[PDB]
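To keep things clear, I will list the structure first and then write my remarks on it.
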There are 2 protein chains.
Amino acid sequence: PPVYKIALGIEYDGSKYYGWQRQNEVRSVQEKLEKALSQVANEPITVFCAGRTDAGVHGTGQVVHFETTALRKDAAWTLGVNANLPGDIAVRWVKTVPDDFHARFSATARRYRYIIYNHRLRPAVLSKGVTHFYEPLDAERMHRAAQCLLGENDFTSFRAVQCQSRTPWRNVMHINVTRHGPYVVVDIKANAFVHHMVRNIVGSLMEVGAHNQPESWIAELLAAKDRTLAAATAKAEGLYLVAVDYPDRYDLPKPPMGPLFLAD
Amino acid sequence: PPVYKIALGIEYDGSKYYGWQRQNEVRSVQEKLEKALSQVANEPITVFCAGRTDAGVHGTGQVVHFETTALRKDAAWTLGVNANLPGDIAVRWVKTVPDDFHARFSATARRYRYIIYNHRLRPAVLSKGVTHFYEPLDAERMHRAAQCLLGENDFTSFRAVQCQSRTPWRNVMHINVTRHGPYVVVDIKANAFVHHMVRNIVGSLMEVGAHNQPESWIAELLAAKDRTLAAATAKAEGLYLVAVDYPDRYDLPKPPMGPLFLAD
Ligand SMILES: [Cl-]
Ligand SMILES: [Cl-]
């Protein structure tokens, strides 16, 4: 019998999990998703994701694929999986895909949104889904300071010591910093990311926005190539994986990025 | 020695509490806030709220007052109090007020926003802070159908049986329904509300918006004076107390209502 390969759009609140990746030590998003899919499929299912997210990080645009011998209507993979999942994980859509699709290796870019709540006093609504930053932030100054990161660049100054890639070079396709009321949102897209690149970049933009560092400091850090000179890694709770690019031949759905009320 | 009367703006995620009031409940917002204030004041503190909220309901614009013999700087009533509160409750501001102020009796109106997530599939991010409604809604149709609620009206058809008020008559100051992407937001302001009035109005508005009841139905239910004819009470999860009106002489802070990214 045929082995079907299926892609899913997954959303999750990452606050009650210890990251995406399944392992034998702590609760993960992947384990809950695999248990729900196996219930529907009536066999053990293994999923492969576009981008693993660390503990506390959320997703609206995560994509996975899996193989199954189970033939089913689209309802099974959407309503059925969601009925079996906890309330903080959900399928957004299902698409059957060709055998040559791979949620990680077919992807050509990933995009993240980082949500900062900027006030002296901490927030209570979505408290583990926003990062509280105490001192006032100048979002326009952060925006202008971030534009130098566009294109192919050596991201050694924003790279964690644990990254195992052998090159620190990546291509940032866009970067935007905007204020929405008391919130400051960082939107960044690249082909791929070195370990903790997004949160490292946000951590330093935060020092520029608070006026602890100049507007040209990001250009300066980039040029100086040393992660010890850059700001501490920003907290996990404001980060969302919001979109993954794939070739148009796969025709995957593209529902709103969000999180929540933000526009595409 | 003076007795000081202090007002605070309070925000809370209601999902882990069984409503505001501590009476008859193991888990309440009021208990947590009174424990926090008693520790800062070094004496037992009792707070009085502008509008009690039911189990699961949220607040961004709640206001309380309390009396204390403790003379403290504004930081103790904000940072100090927040240090003694759980992560899902927070003080937004402090203001000393005259003796004649009462968070309930000085208020002239309360305003709520109700957030509906209107996709076929349920959400995962902010799952206990939005109401999932699976049938497609026509927000403009809901808006038009709601306007007959304006002004002084007998809200019998939208009142729960547990309401003990004399008169079911209240004054609806405004009501609007707008779509924001996949979300539908009901914004309603009245001098005061009867029990379950907001959630009962929203329940019937969603039936109209889904084309299950005619656009005239809200006016027909209003005139019928029988809550058994009206739709089921909408879920608590999407409801937020976002603002309370007080006379200008009190000069109370008016920070963003949200929740989250919604503009004022
Ligand atoms: Cl990161
Ligand atoms: Cl209500």
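Numbering of chain A is taken from Swiss-Prot, so the residues present carry the numbers 7-270, in order.
So how was this one determined? The header says X-ray crystallography, 1.5 Å.
Each residue, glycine too, has its Cβ placed from N, Cα and C.
Sequence annotations record features per position, and here Swiss-Prot assigns active site, nucleophile to A:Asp60. Taken residue by residue with DSSP, A:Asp60 (active site, nucleophile) is part of neither helix nor strand, so it is coil.
The substrate binding site annotation in Swiss-Prot covers A:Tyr118 and rests on experimental evidence. Close to A:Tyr118 (substrate binding site) in the fold, though at least 6 residues off in sequence, lie A:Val192, A:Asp193, A:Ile194, A:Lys195, A:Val204, A:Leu245, A:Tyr246, A:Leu247, A:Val248, each with a CB less than 8 Å from its CB. Look at A:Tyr118 (substrate binding site): DSSP puts it in a strand.
With a cut-off of 8 Å between CB atoms and residues at least 6 apart in sequence, the same chain places A:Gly25, A:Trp26, A:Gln27 near A:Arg58 (mutagenesis position), listed in sequence order. In Swiss-Prot, the entry for mutagenesis A:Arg58 to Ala states: Loss of activity. The structure shown retains the original residue.
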Same-chain residues at least 6 apart in sequence whose Cβ lies under 8 Å from A:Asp60 (active site, nucleophile): A:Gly25, A:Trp26, A:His202, A:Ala242
